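**Student:** Supplied in structure tokens, the structure appears directly below.
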Amino acid sequence: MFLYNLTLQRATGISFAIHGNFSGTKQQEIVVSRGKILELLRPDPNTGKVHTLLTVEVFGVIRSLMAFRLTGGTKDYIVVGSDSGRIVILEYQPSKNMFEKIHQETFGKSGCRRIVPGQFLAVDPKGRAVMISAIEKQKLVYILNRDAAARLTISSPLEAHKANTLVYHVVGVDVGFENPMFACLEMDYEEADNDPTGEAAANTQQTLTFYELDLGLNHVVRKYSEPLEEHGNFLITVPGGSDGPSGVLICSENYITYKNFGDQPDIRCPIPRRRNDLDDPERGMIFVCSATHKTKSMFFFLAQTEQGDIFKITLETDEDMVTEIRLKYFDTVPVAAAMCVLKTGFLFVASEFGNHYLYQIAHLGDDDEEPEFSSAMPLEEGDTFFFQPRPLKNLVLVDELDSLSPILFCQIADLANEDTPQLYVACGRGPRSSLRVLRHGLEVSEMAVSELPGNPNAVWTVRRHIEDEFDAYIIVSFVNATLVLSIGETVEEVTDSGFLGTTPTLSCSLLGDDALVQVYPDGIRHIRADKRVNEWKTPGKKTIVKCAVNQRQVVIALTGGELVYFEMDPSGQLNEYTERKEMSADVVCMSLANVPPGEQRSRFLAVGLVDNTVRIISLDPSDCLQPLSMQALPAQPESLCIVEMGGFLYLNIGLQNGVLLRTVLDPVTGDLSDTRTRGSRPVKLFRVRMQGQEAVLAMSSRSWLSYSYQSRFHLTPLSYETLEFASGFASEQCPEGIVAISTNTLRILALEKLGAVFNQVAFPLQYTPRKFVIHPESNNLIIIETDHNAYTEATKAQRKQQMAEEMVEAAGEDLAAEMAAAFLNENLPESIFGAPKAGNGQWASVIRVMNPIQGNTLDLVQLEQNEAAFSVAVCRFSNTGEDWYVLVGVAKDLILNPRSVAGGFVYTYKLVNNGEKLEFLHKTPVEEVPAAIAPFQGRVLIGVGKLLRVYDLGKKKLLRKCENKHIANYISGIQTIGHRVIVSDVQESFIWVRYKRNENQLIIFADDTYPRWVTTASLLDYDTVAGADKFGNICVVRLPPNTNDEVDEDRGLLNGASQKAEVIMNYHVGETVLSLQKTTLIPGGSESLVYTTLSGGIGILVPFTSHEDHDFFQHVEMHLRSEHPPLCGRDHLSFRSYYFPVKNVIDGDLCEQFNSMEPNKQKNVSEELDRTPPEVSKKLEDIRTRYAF
Amino acid sequence: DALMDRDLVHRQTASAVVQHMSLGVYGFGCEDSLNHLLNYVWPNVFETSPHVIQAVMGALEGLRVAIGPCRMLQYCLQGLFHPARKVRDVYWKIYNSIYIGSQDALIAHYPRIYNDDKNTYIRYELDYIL
Amino acid sequence: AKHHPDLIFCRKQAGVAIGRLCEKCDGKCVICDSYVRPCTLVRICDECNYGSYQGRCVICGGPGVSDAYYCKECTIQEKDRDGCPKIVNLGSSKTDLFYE
RNA sequence: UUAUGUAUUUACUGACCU
RNA sequence: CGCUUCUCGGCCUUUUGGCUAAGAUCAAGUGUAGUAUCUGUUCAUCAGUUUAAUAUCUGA
Ligand SMILES: [Zn+2]
Ligand SMILES: [Zn+2]
Ligand SMILES: [Zn+2]
């Protein structure tokens, strides 16, 4: 009814990517666009990884994105053209860590229109003008300059209107301090639409057109206009002026062409196809990426064909005129949307589906071995310059950046018997596809193992000095063993080391330079090179409880309480204070923390008491043993910690069930206890160090790391088991880490991926996985894989054998039948080199039963050549007994544009024995592609496509029992609540259908008024149906309160059904939601609708409890639409009301940017709300804490 | 009652009220009341007094953003091609106000138009599925 | 305006020049022509802001005082993302009244 | 009894207007 | 049974009272763009024009 959007793991697929000196330094940065998201990435050169520095939601679609450098400038400004009618120029302020909007100019109505510009964006390479252009009729030129405050200024938009004109691409022609020119591939179509003969629109070739901006006359003129003997798709800038032969390369199907006007003859170079790659009946070959590079001696282009074959295009010019162009097979990577080759020799590829990559360029130039050919060599008979594909020679993989796009189908399931559920995801397009399992924890990777017998209680990590890294010893105790192991190789039980004292030990630390304190029954040790121990700890009797150590200062207790300090001398040995309080006993824990300065005491004391109380005491010599501020806790703490995590001392108690996080400042203590929960065994809080700073590993039933990642306090769990203890770790075996065991073994751990939320683990697949089901007995995934333009591998083997046949038949007298055999037995990895593409209308498809634990192909069933799967359901029939069945809807000869199926099939399988294999049962035919299978009342329901049929098992084939024919255009989804059917039309909407028991009828009794183009759906109540569409929205259609089902069966109401259902939310997401599921992501949490979109993102829709929460967050985001406008200028209410108007949904991704404004804005909003900004941030993260991650 | 009333000045003033109310409740989930009142605004489309025709046409282009371009396109259809030019041109200028008002949001909202002999009218790309 | 139906707008591309309103018409919106909720500045083309025509009223053509604005109801209808709203012709009012 | 063309008042609209 | 008179009710001028010097005086709106409504007013068979269909022209 009243919902709330939150993104959990925001979108990861990259559409545009640009590079440059956005920070303003010598090093370069990538700015990518995730479509709705705009992100800055730093390619950290020494370690090679990729770190995100900023990610904002622009709330638009970034239709185009391009960086430009102002003339005589250091920093590059980002330039964004979007669905708003706005050009917007951004500057990355590194100090405040945000994108400062420099300018924002309006030029037309909004939304992804045809006439208003924003689709194509070109900039002058010197940085003096910028052209933003539409796909039809109108173009705009802004003139950029700088005024005397070194500040950017924008003229009024110049106009370059040209009626009836398509634009395929636009680009900045480099002219060195000349009038700026822009080149574009146009096409005039008015004679193409006036002549009904059809041939006039068949000989209407493109035109390369050059627009020259007369800065003296302040207007734009068509300078040159030259036709093209093929259709080019996009252009590449050639640098010029003094650097090169100023012009534009033109990529096209099977050609690359240098054109430049005036005097250059048009240079054609046919694109090298592969040797005998088996994807061409008749298909051409285009480029998809440009990736220019200017290596300060020459310039080259890392172009890329549509399979992934990167080419090194180099212009070699003898005159000032061009002479001939030439290229060669550089390398092969997965197919990219955009490339940014980097000075310092990196190559970033952004695969549009699957993972992105960062490569180090190993052998640039590559002018040594390879058979390179050229343009102007007299080669005839088509292409005739081939190349043999090969593995990597020029690049080495450095970083694999992760992405879930495209999430094609998803399940929330708890198959691995863990407490929290898991996300079972289908992902990827093609041979790079993968099933991916996602958990909430962190990447806990074990590097070494030991097997510590008995039952150890605790472990401590200590070094020789404060300056080293080897961490010379590691001590492990339970009651009586000290076992202070050597840390490195041959890790095994120790004799009396240079730091060892006695056997029954209880703590250690480095106190002095090399002076250690180790604590045991007769506690005090002080050992640097000589075992200079002074073991008093006898106030008569008591000798064991509650160590609490820092680096300079100590406070330990005995049975009793507030007691001895036992410090040292800054030039010498230990001493004490004899001022005691002795504190009627009440102690469970103590903890402290020490500051990097301090020629004084320079810490704070926190003690936890057996009674429902903790206590902080400052033990500075003035005001010593005197309590400072008080407490409150419900049951018992059992743990305490003090930490500092930013770039406010973050008091982390923990109680035996829940944990807190206060904000103790050093003179004054304004606590402000953040709360969260952790069976419920007592938690234990251990300060460890990750990434450069420190954090608390608080441990319970499952472990929880609480680290401050850009001041956000990610309290994320760990993927391992319960471990009962933790301590830090450093060695050269693994640089940082955590040694963390009190149970029967020993693990050295690493927390590698540390920024993110989910743990990806991938199980690779052959094709695009449409959807999968879950065998609920003995949990196993049953996946259908299906790809248009793809061979099933029987045809791969037959096509390879046929290739070998004509290679040994085509004039082999003179010979090499070595070529055919070597071709047959050298199989290239299709995940690496791209799958072959089987013309048109071919359809590879398999069916895979897979373990969701290890991810192995427990069963594989191919299909035939054009027989493509589309829908799968496991079920258990009623007329037969317990035994499972698998129903697979298959189509045949589908061809998908223009749509002409040749009728489908439904295969029936048995899924014996435990579900590990899959026996054929029978093959029923059906006259249209059965795209929806749904078990219902011991039978199945099949949407044939306009036809809904009940079915039942026969031993020969499936047997229909009912049929309906009044459901409209095409079925794509069938879901049932029991006695009701929800039929998702592919175009109109949800159609309620009643199934009767006495009869067998299928009576439509309700539909919806809107056309929707529904892609997937999910049931929420007995009445409501939440669905999502192709365009991006999410609707929730609740039936009216009457809608009586009892309708027995000529007019309709509005050419449809009679009880028109009605809509209780509409919301825009910007991505196509493919999986909606009602579930509960955290035990102890609550239900929340989980949508997984197509561009990798994962979000939730969350109901509100009460009207005070609804009204509060409504006024929050209603203030944020005012104070904090989106980046593109796209109005947030009119982005969320893109197709249908928004209804009863509060965009919490605008709300969670309350924590991203400067505190002037935060104080304005919070006092306008009559709260405080920490109170609002508490109230705002309560909802994400409660329902989700 | 005002839009139901005989006098046309009542209908032009109630149409102005429908406009300002339509823009004041936008994005708040009050698309049922406006879809009620649209059923009374919409027969005033054929009035040729200039003040009342500009008042109802401002009310329609103010109801466009409130209840959606889908609902306004549903009311425009089966009358863009109507045999009388008197109804045809008025529904074409209502359609032009919708088309320039929100051109992209109409893409989901167009009907399905089947193929004739020579031409292909089915936008096939929306129709196929994963 | 909406009152005088024969007044025609300029409707060319809106530049960077901010529109101005006379002292007699301060607070008027330019399209819906009301007084409340001003939300968006007026950008007028360079031909309708040249030389003698600078700082001149959008509607009256009198000497401007304050900046011009659109309503919220013109803004959310995106009647500001069309051309420049500089009323060009003076027709059939304040002409015969001058002759009277 | 719908209805026209006009001579023709009377009412009414647009925050119309020095 | 009829006729005249008397009394009660069903009821069709009732305005504040009369007199002065009818006691005495008074009572301004424009211009512009558009509509609605009264009053006045009038309303032989093809062919193509035109219109959603209907109703001018020409034809015998
Ligand atoms: Zn307005
Ligand atoms: Zn103008
Ligand atoms: Zn004015």
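Using the numbering of Swiss-Prot, the residues shown for chain C are 2-101, in order.
If you're wondering, the header gives electron microscopy, 3.4 Å.
Every residue gets a Cβ built from N, Cα and C, even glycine.
Here Swiss-Prot flags C:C11, C:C46, C:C49, C:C85 as Zn(2+) 1 binding site. Sequence annotations record features per position, and here Swiss-Prot assigns Zn(2+) 2 binding site to C:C23, C:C26, C:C58, C:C61 based on experimental evidence. The Zn(2+) 3 binding site annotation in Swiss-Prot covers C:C30, C:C33, C:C72, C:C75 and rests on experimental evidence. For the mutagenesis of C:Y36 to E, S or A, Swiss-Prot gives this note: Alters the structure of the presumed branchpoint (BP) adenosine binding pocket within the splicing factor SF3B complex which may lead to decreased binding affinity and thus affect pre-mRNA splicing. The structure shown keeps the original residue. The mutagenesis experiment C:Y36 to C is recorded by Swiss-Prot, whose note states: No apparent effect on cell growth, localization of SF3B1 protein or formation of nuclear speckles. Alters the structure of the presumed branchpoint (BP) adenosine binding pocket within the splicing factor SF3B complex which may lead to decreased binding affinity and thus affect pre-mRNA splicing.
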**Student:** Could you tell me the C-alpha distance between C:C49 (Zn(2+) 1 binding site) and C:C58 (Zn(2+) 2 binding site) in angstrom, no decimals?
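**Tutor:** Here the two Cα atoms lie 11 Å apart.
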**Student:** Got a sec? Which of C:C23, C:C30, C:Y36, the recorded positions, have CB under 6 Å of any ligand 3 atom?
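**Tutor:** Among the recorded positions listed, those whose Cβ sits under 6 Å from ligand 3 are C:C23.
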**Student:** In whole Å, note down how far the CA of C:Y36 (mutagenesis position) lies from the CA of C:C46 (Zn(2+) 1 binding site).
**Tutor:** 24
**Student:** Under 6 Å from ligand 1 by C-beta, which of these binding-site residues make it: C:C49, C:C58, C:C72, C:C85? Sequence order, please.
**Tutor:** C:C72
**Student:** Filter the binding-site residues C:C30, C:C58, C:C72, C:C75, C:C85 down to those whose C-alpha lies within 10 angstroms of the C-alpha of C:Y36 (mutagenesis position); answer none if the list is empty.
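**Tutor:** Cα filter at 10 Å returns C:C30, C:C72.
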**Student:** Could you say whether, by DSSP, C:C61 (Zn(2+) 2 binding site) belongs to a helix, a strand or a coil region?
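**Tutor:** Assignment for C:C61 (Zn(2+) 2 binding site) reads coil.
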**Student:** Are any of the recorded positions C:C11, C:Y36, C:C58, C:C85 near ligand 2, with a Cβ under 6 Å from it, and if so which?
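**Tutor:** Only C:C11, C:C85 meet the Cβ criterion.
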**Student:** Three-state secondary structure of C:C30 (Zn(2+) 3 binding site) from DSSP?
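**Tutor:** The residue in question, C:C30 (Zn(2+) 3 binding site), is strand (DSSP, three-state).
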**Student:** Restricting the comparison to the binding-site residues C:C33, C:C75, C:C85, which residue's C-alpha is spatially nearest the C-alpha of C:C26 (Zn(2+) 2 binding site)?
**Tutor:** C:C33
**Student:** Excluding C:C30, C:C33, C:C72, C:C75 themselves, which residues in that chain have a Cβ inside 8 Å of the centre of the Cβ atoms defining the Zn(2+) 3 site?
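**Tutor:** Apart from the listed residues, the neighbours are C:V31, C:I32, C:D34, C:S35, C:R38, C:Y71, C:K73, C:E74, C:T76, C:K80.
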**Student:** Round to a whole number and give the Cα-to-Cα distance in Å for the pair C:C61 (Zn(2+) 2 binding site) and C:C30 (Zn(2+) 3 binding site).
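**Tutor:** Just about 13 Å between their Cα atoms.
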**Student:** Which residues, sitting 6 or more apart from C:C33 (Zn(2+) 3 binding site) on the same chain, put a CB under 8 Å from its CB?
**Tutor:** C:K3, C:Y71, C:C72, C:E74, C:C75, C:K80
**Student:** Give me the Cα-Cα distance between C:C30 (Zn(2+) 3 binding site) and C:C23 (Zn(2+) 2 binding site), rounded to a whole Å.
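**Tutor:** Given the Cα positions, C:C30 (Zn(2+) 3 binding site) is 12 Å from C:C23 (Zn(2+) 2 binding site).
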**Student:** Which one of the binding-site residues (C:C23, C:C75) has its C-beta surrounded by the most other C-beta atoms within 10 angstroms?
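**Tutor:** Of the binding-site residues C:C23, C:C75, the highest Cβ count within 10 Å belongs to C:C75.
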**Student:** So if I draw a 10 Å sphere around the Cβ of C:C11 (Zn(2+) 1 binding site), how many other Cβ atoms end up inside it?
**Tutor:** 18
**Student:** How many Å lie between the Cα of C:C85 (Zn(2+) 1 binding site) and the Cα of C:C23 (Zn(2+) 2 binding site)?
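**Tutor:** Here the two Cα atoms lie 17 Å apart.
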**Student:** Which residues of the same chain, at least 6 positions away in sequence, have a Cβ lying under 8 Å from the Cβ of C:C58 (Zn(2+) 2 binding site)?
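**Tutor:** Within the chain, C:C58 (Zn(2+) 2 binding site) has Cβ neighbours under 8 Å at C:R21, C:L22, C:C23, C:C26, C:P64, C:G65.
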**Student:** Using a 10 Å radius around each Cβ and all protein chains in view, which of these binding-site residues has the most neighbours: C:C26, C:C30, C:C49, C:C61?
**Tutor:** C:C30
**Student:** Can you check what DSSP calls C:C23 (Zn(2+) 2 binding site), collapsed to helix, strand or coil?
**Tutor:** strand
**Student:** If you run the three-state DSSP split on C:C75 (Zn(2+) 3 binding site), which class comes out?
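**Tutor:** DSSP call for C:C75 (Zn(2+) 3 binding site): helix.
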**Student:** Looking only at DSSP and grouping its letters into three states, which state does C:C85 (Zn(2+) 1 binding site) belong to?
**Tutor:** coil
